[PDB]
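Asker: Starting off with a structure, shown below.
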Amino acid sequence: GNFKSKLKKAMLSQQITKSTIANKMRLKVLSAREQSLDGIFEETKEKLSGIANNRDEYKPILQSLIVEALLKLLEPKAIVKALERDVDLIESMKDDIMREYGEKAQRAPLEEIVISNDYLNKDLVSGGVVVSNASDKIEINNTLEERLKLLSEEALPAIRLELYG
Amino acid sequence: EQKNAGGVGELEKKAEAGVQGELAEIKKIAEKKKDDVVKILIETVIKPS
Amino acid sequence: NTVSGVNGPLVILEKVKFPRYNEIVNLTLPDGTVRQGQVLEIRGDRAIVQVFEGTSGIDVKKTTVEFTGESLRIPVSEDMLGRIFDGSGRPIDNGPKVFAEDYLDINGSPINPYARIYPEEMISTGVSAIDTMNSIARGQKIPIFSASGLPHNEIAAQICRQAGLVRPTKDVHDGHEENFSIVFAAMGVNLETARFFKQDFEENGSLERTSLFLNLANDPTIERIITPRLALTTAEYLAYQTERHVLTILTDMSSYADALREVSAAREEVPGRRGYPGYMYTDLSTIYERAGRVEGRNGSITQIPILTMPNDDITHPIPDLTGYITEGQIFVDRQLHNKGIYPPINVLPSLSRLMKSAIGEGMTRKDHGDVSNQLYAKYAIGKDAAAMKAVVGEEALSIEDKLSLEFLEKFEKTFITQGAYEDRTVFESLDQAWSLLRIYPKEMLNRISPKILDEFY
Amino acid sequence: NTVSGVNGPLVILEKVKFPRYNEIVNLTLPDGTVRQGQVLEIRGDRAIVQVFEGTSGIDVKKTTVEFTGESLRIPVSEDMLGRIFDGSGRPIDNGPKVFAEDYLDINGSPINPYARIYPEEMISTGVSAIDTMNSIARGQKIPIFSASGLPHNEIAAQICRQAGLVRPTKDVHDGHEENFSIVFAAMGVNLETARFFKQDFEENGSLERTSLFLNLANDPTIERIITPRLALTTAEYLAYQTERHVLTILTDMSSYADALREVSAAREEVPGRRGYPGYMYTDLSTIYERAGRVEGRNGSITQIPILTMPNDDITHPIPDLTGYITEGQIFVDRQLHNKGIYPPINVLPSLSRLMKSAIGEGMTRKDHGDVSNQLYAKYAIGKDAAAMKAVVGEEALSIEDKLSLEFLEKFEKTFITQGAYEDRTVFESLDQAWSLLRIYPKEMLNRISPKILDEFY
Amino acid sequence: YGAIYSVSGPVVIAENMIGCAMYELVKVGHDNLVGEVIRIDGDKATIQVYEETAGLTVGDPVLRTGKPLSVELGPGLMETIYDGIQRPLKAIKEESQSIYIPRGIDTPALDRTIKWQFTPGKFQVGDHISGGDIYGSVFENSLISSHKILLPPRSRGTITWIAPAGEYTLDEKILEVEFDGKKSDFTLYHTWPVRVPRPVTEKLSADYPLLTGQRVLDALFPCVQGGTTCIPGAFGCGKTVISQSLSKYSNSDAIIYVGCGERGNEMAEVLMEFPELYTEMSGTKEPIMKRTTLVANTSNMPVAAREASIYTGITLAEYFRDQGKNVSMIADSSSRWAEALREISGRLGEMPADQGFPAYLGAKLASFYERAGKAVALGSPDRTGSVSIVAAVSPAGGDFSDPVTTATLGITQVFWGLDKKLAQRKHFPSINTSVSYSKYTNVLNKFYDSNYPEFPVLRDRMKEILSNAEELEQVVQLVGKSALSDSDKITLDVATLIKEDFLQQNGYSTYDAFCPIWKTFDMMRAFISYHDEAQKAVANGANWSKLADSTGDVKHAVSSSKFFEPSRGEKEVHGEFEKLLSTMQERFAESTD
């Protein structure tokens, strides 16, 4: 009787190990699959800051990040919070934005872009801007990390089809 | 039980040998398509989505 | 925008009108914690959200809202077995990550392709009372009706574990040719329960066999409703894309129904019969519609939902509704459990109306269905006689009644009594069943066709 | 300003925020009628008043308001004893009022000092059947559960009148030395019933010892729910300040519960089962908070409420919830009333929760518990014996049944049947017990210690 | 800060309330009454105020406390009587000349007069310390483990200031923690909102029992720490007794007693009795009360405190579980906690579900059960502690078919059926083998078999014997006992000894209601050896009358088994049982031949 229970018991300990080997492999694989994806993602936001820090190349990109957000915004005044290096770039293209918005809306032209005295971090944001409401209720985070991360949701199956398909 | 005292040695040997080759190819195939995906990611970002 | 107010699981947002129905939003708490919810109602310049996670701590202008701008879809992959997930669209257990190759909707029609051809392949549980009296098919839906004095978890696990050993014996017979996958989802049950289940699956085989979704009772009702939906996406992908038979064990189904009940109480929605929603029919349906053979016709999703009845009544709204929808009924009895029968399944009201779809004949006998009907009929008479034995005594009961009282006792104690790991093949069960029939004479077995009785006795 | 409108007894006045909660306001009509109200609710730019005086004939443009500046409190004095009042504390004795030594809050009381030393000492009522079987301790909540096939009110006069005359019989045992007062509240009483109580207390010489509040079944509901609140406060002032035992008799609890159903839908809230509020409980609890021994540990507020069910309906929320707070109940039989046994109370479904610990000493015996057991068991067998006799005959009846047959008639005609001015303490009850029991042999009396028995058989 | 818009009943709405959370503790008026915001519509916050909102005009100020309503967890819990939201009743007795707390009187949750001796841990400044790690301890008990002070859960950092050994007040700071500037100061207690479960390293299933010290609990179906259990109600003529006895006889490290919404006679009895009674393991300093921390609510206390009652108790239990202790949460009754929900719903205007009880009921019970259980305690060297919930569920419709009972039994894995007729005759406890079950049986029986008892053999056999006895008793009524064999008569004879000794125990004597878990196993051993031998001997040629005269002395001993002392040399091996076994074997040769 009690033989049969010690006979099962050792065959149970046998399959707890077959199972733990099998789990350490999916764990090594999964965390390796992610380590690679987080080094692809890493290189892209390093490459992007180098693009952002040459101002003249960042200039049409930024124009477009704003126009995009503004059409989801749908207010005549947007408050833009920026880095201390991009406030100078926004300033030198406010008219172009309000033009460019007008041509891509049928709502009304944008009245004003507000350069605020509060700014985004530089040790927490690499570059990019937060375009916000008139009273700062809802914001379209068109920062480099946030865009890269949301983009990650949709990048992941694409990257999976070309890499393992 | 001896298949379970010697099975703790085997707890890592068969776990390691099981993906010894696969972790070398995952890291290999990444370094190729790294650059190729990074251009796509950059592109999606500097395109208004 | 920002939270206007909060009334229970409903959250009042003052916002702007661009959001779409069930578009994800993330609530940013002043703690800097983000929790997810989806808009249940949208109106002009405002929303009502139900938040999955939490239901308290939600502020006003110190809190903020951010839009995801994707209505909820579940990230489905086919590498999901062995991998630990949490009932929330991601693991909060720190288990192996989900990945996505498709994101599929839980609305109840993503691309849904189901039965234009009914189940014909038999799938066995290794348990005679299940298999012989009711039968289980490659699309069959069978509710386990359980109680507050039965141990629901022990039977749930029992059916699943023994159906994994039988199912490859059936693969060799050519009842199957495709994989078996288990999808186990536990939603809002105790810690004690959750732990137990995982331990059971390991002993029998492994946990590589099954995929686990774990949801804790302390997590809200809103979480609980999404938990089976996550199971459905898992199963539909596996059947569709990789022609696998998927077996879903959905525990506890009653847990899910109480949740529905809570979002009509703390809503202004007027409920129907016995305080259970009026739109309760639709909520339950969503789970049950997404069943049957999946396109290619080598894939399938087969369902065994697990219901625990709280009052143990058959006038309670949950058991009744479920029964009309499902292809079979399996009733598990407290009185058998007490007596020392394991499994303690009473077949007195266990019935399938889609009995033909349920049985097999190309990997099971043709005689299987004929014997089962006779058995059920003879069990029932044996129960009518049992009540009469208590009343009348043996002081007026007839010659015929006496055979039926013996049959009842032999039937409980041999057929329904099986070891904890003892699995019976469907063919062996017939032999057992034939032993049960064999004590009655050829004039009592008169209802059955002459051909079958002279052939096999 | 003016009265904005009236809907029901609810008066909507257009005023800023000027009255505090529960502040009395005086609605001045110019037609020789001044009316008072209490703000029931205060809201922004409006207040909802229910008037103490009338309910209809209010102007919506000619009314003017004055603020009293005093929230509702009861003027409590002790020269209140020996006087008849109405439901708002105004005298119907006629002649100048008694006024206050204090104004004490009625709302839940401004100091609440009630028991965390459980009830000790015995309280007698004056009836053997209540005292021995259903013993009441100082500050213990035991109600009388009654029905509509009985005059519930008569039986209530009887307990009140005969209570606190027991206290001098106890002074001779030297169990008491403290002054006893009695507080009486009549709710929803008829004129004729009302006068009956006043005249009975007057005979006994108990009128001087009691204050009576009458709220008639024709006066506002708000006035009627206030009636017990005023009574619970008088009893408390006497318990605390002057270290007295006060017994408060609250009849009729159904009138009070009914009144609450009228104000349920008066309010903008939604009721519970059978139309009776789900917050009926909250209200009842307010009564009960004032109940128990006061801190000082020689004064108490003892409470006997009378609740009438329609036909012993336990489907009704009222006995099921009220019965939970309280510690036992006294059930009255219609079957005994019909026979013509009066009082017609049956002691067998009746209970006192803690009965060996609901007595004291020097005013009880320690033999109290032993006799309660004997009395009970023989009366029950006797109930069985009556039914038995009818089937079997007398020419086949058992010798034990004969003793039980006699016991049934003597327990009813000695212990239960007694006069309208008879008075009883535990010693008197106890002598009558032994004469019923004497008839049984000692070997049938075995729930009793051999010590006690050899002395009192 | 806010201004009162309306007071409609005890519900008060206030405008101009921004950054108002949805569990936010607020103080209403000039008086500072306790309230909490259930709901928010717009600018206006809807508050349930638990204290009388009499004298409160519209326009009084509403002051946020700036944080949810929390409970304090730290030194000086034991030997204190509390409210449902933890407010010392004892402290009101000193000040106010009141038992209860009257409106406009609030006080802090822990006393600040009392000072406790703080001892540092194994961490010093400059060490990184993590959530739940043992930072220090306070010792103020000698009978049980005391209050070991943890770093607050979900809090990490490097310790700037660790106060050295000495006496500090509960109020006073003893820690500053460096985590993004000064993280805050912390004190000897920690605050935790009670409608949030406390974390632990991980939760496990239960497997580990402890001394219950009531024979019937262990014997009929074992009592486990980290369990879920239903006990029937009786409304203080049966309920009170079993509760008082479970607190006294169980030598679990702590016991947390919660009275959800009781008569007030029961609350009064538990407080006076605890210092008065003696420990069953030795020690004075108010014996049982020193191990006890009490939350005691009568139905008269505010309704939010009645609803809150179990939540605060459960947080308390959970706090001690991280110290590594075994706790009994004895909660009485859930039907009374449920009654509060019903009341609070009608006041809000919430629409409930069946029998007037809301729908928040079934999910709140499920959430509640899971907080209780066994877990490996949080803190760096790790210990094991447990939280075992035994919750009474009384009549709430006059039946047990009402929503509260039916919901709980389902989540619950254990039911113990008190018997009314025996209870009215004052045998406590007297559990019926017919209605009762434990689904914990299997795992536990294996646990005791490991430890040293023959427990699986004896427990299973105990049940079968009694079940069998009802069925044989019927054959005696209708056919007659004389036509039945000696074997059957014996089956009944043995069942009567099992019934008399275990089941009919009297919790009014300690040589009849206190015996250790081993002692209880030794008695049961004794009866089983006799059953087998008695059936063996009648088969080899003996009769019922013959058998009875022959067994004699061993039969008399087994009858007298309960009267014996908890020790005889040890309280784990009772020498008188071990030698009894020999006298039985010697007796069986004689009797049979």
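We number chain A the way Swiss-Prot does; in order, the residues shown are 60-224.
Header lists the method as electron microscopy, 7.0 Å.
The backbone N, Cα and C atoms fix where each Cβ goes, and this holds for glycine too.
Feature list, courtesy of Swiss-Prot:
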MUTAGEN   A:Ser78 to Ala  Reduces ATPase activity by 88%. Prevents assembly of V1 subunits at the membrane
MUTAGEN   A:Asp145 to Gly  In VMA4-1; is rapidly degraded at 37 degrees Celsius
MUTAGEN   A:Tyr160 to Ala  Reduces ATPase activity by 22%
MUTAGEN   A:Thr202 to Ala  Increases ATPase activity 2.1-fold by increasing Vmax for ATP hydrolysis 2-fold. Reduces ATPase activity by 90% and produces structurally aberrant V-ATPase complexes; when associated with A-233
Asker: List the same-chain residues at least 6 positions away in sequence whose Cβ sits under 8 Å from the Cβ of A:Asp145 (mutagenesis position), in sequence order, or say none.
Answerer: A:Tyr117, A:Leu121, A:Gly186, A:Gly187, A:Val188
Asker: According to DSSP, which kind of secondary structure is A:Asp145 (mutagenesis position) found in, if we only use helix, strand and coil?
Answerer: coil
Asker: From the Cα of A:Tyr160 (mutagenesis position) across to the Cα of A:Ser78 (mutagenesis position), what is the distance in angstrom?
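Answerer: A:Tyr160 (mutagenesis position) has its Cα 59 Å from the Cα of A:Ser78 (mutagenesis position).
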Asker: Could you list the residues of the same chain, at least six apart in sequence, whose Cβ is under 8 A from the Cβ of A:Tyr160 (mutagenesis position)?
Answerer: A:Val126, A:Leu129, A:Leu130, A:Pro168, A:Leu169
Asker: Can you name the mutagenesis positions among A:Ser78, A:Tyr160, A:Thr202 whose Cβ is less than 8 Å from some Cβ in chain C?
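Answerer: Listed mutagenesis positions passing the 8 Å Cβ cut to C: A:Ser78.
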Asker: Select one residue from A:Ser78, A:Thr202: among these mutagenesis positions, choose the one with the most other Cβ atoms within 10 Å of its Cβ.
Answerer: A:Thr202
